[PDB]
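One structure is given below, encoded as structure tokens.
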Amino acid sequence: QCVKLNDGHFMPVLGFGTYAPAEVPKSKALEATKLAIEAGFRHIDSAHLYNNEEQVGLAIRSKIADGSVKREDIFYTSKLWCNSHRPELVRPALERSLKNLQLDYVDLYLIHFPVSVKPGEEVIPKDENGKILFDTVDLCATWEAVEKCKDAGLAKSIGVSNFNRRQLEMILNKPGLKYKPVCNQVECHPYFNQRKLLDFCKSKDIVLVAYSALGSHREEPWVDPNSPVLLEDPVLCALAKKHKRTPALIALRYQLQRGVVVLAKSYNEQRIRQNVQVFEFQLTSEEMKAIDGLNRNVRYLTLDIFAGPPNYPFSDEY
Ligand SMILES: NC(=O)c1ccc[n+]([C@@H]2O[C@H](COP(=O)([O-])OP(=O)(O)OC[C@H]3O[C@@H](n4cnc5c(N)ncnc54)[C@H](OP(=O)(O)O)[C@@H]3O)[C@@H](O)[C@H]2O)c1
Ligand SMILES: O=C(O)c1cc(-c2ccccc2)cc(Cl)c1O
Ligand SMILES: [Zn+2]
């Protein structure tokens, strides 16, 4: 099942997440990505940050060479990291992802986070006291370089991630904009359902792509270990039993029925094969409303290490 983007291109509504916590060997990304394609995932997500571009690329190209899928059947996303916001650094960053993937183009390229950091190899550059070295870049300038990647054919569609309403409006209202973002990829699940943001994106022809839809990796110290665990939620568990399925499949189906494109990461073969079954059942309107009731302002990935700078996206209401 696919959604038509404001760019004419299509995006599978179920996506395979590929981030894993630093402690997971990079070899794991390889087999898990192969498993996902085999189970039926067609839309995979990755970015320079994840240090996995090479493995995911190996996996996808294996699946294309064995004949399982054609390149046009795969929807592959990449993301421009905070250290390459500067306009003249955007194309090299994308081209570097491409060389690592061994692919000639990505289906989707996102500005990964609206706060910039010092250019260089280090993804989170720090001074000699451990203090983060932030950068000052006009996101409108970043966006115009992202646009030229689309003009060059290196990215089929382009979009954003972790932008708030203010920041979406700054891109939309930029003098001479060529292409609106096709999507805003943000944290979304039953505990933090982003109704306001989802409505706003919808009003502007932007898809909301929900990350950490299963309650997140819970990796420390990015996510407070004292936060409630989404998948232990009693109502998701009751809904799972009633439909002969699990709580993860309930959270995934919820997003598909409210107009959201949803990601799901797993490196476990059983969970991978299970997650594609979201298309096999549905929730009634009263069940959707029960899930809506779960919303409790629990943002798992606060990324508050990046608070301070003017573009920190999460101090605003949405
Ligand atoms: N743009 C951004 O800034 C941003 C931020 C966060 C995430 N993302 C993207 O979104 C993807 C997913 O988010 P996330 O990585 O936080 O993970 P998630 O999709 O919310 O899943 C979290 C955990 O749920 C487990 N899980 C998966 N299927 C399950 C099932 N059927 N039953 C029980 N547990 C299940 C996985 O562990 P197992 O592997 O052990 O199955 C995984 O660790 C990421 O990998 C990344 O691609 C983007
Ligand atoms: O999956 C992602 O895209 C992701 C991004 C950041 C990150 C770190 C710093 C600033 C913004 C995003 C941190 C974690 Cl733990 C993630 O899983
Ligand atoms: Zn039902």
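The numbers used for chain A are those of Swiss-Prot, and the residues that appear cover 6-323, in sequence.
If you check the header, you will see the structure was determined by X-ray crystallography, 1.9 Å.
The backbone N, Cα and C atoms fix where each Cβ goes, and this holds for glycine too.
Straight from Swiss-Prot, the features:
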ACT_SITE  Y55  active site, proton donor
BINDING   20-24, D50, 166-167, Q190, 216-222, 270-280  NADP(+) binding site
BINDING   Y24, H117, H222, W227  substrate binding site
MUTAGEN   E127 to D  30-fold decrease in k(cat)/K(m) value for progesterone reduction; no effect on the K(m) value
MUTAGEN   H222 to S  Marked decrease in k(cat)/K(m) value for progesterone; 10-fold decrease for progesterone reduction; 3-fold decrease for 20alpha-OHProg oxidation. 10-fold decrease in K(m) value for NADPH
MUTAGEN   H222 to I  Marked decrease in k(cat)/K(m) value for progesterone; 24-fold decrease for progesterone reduction; 18-fold decrease for 20alpha-OHProg oxidation. 95-fold decrease in K(m) value for NADPH
MUTAGEN   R304 to L  70-fold decrease in progesterone reduction. No effect on DHT reduction
MUTAGEN   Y305 to F  No effect on progesterone reduction
MUTAGEN   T307 to V  No effect on progesterone reduction
MUTAGEN   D309 to V  No effect on progesterone reduction
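Among the recorded positions listed (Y55, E274, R278), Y55 has its Cα nearest to the Cα of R304 (mutagenesis position).
DSSP assigns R278 (NADP(+) binding site) to a helical segment in the three-state reduction. Sorted by the number of other CB atoms within 10 A, the recorded positions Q190, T307 start with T307, the lowest. The CA atom of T307 (mutagenesis position) is located 21 Å away from the CA atom of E127 (mutagenesis position). Spatial neighbours are here defined as Cα atoms within 10 angstroms of one another, and by that definition the neighbours of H222 (mutagenesis position) among the recorded positions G20, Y24, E274, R278, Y305 are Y24, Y305. Sequence-distant neighbours of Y55 (active site, proton donor): residues of the same chain at least 6 apart with a C-beta under 8 Å from its C-beta are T23, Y24, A25, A34. Considering only the recorded positions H117, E127, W227, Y305, the residues lying within 10 A of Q190 (NADP(+) binding site) on a C-alpha to C-alpha basis are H117. Largest CA to CA distance in the substrate binding set (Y24, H117, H222, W227): 18 Å, whole number. Annotation note: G20 (NADP(+) binding site) sits in a strand segment as assigned by DSSP.
Take the CB of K270 (NADP(+) binding site) and look out to 10 A: across all protein chains shown you find 22 other CB atoms. Checking the recorded positions (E127, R278, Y305) against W227 (substrate binding site) with a 10 Å Cα-Cα cut-off leaves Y305. Secondary structure from DSSP puts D309 (mutagenesis position) in a helix.
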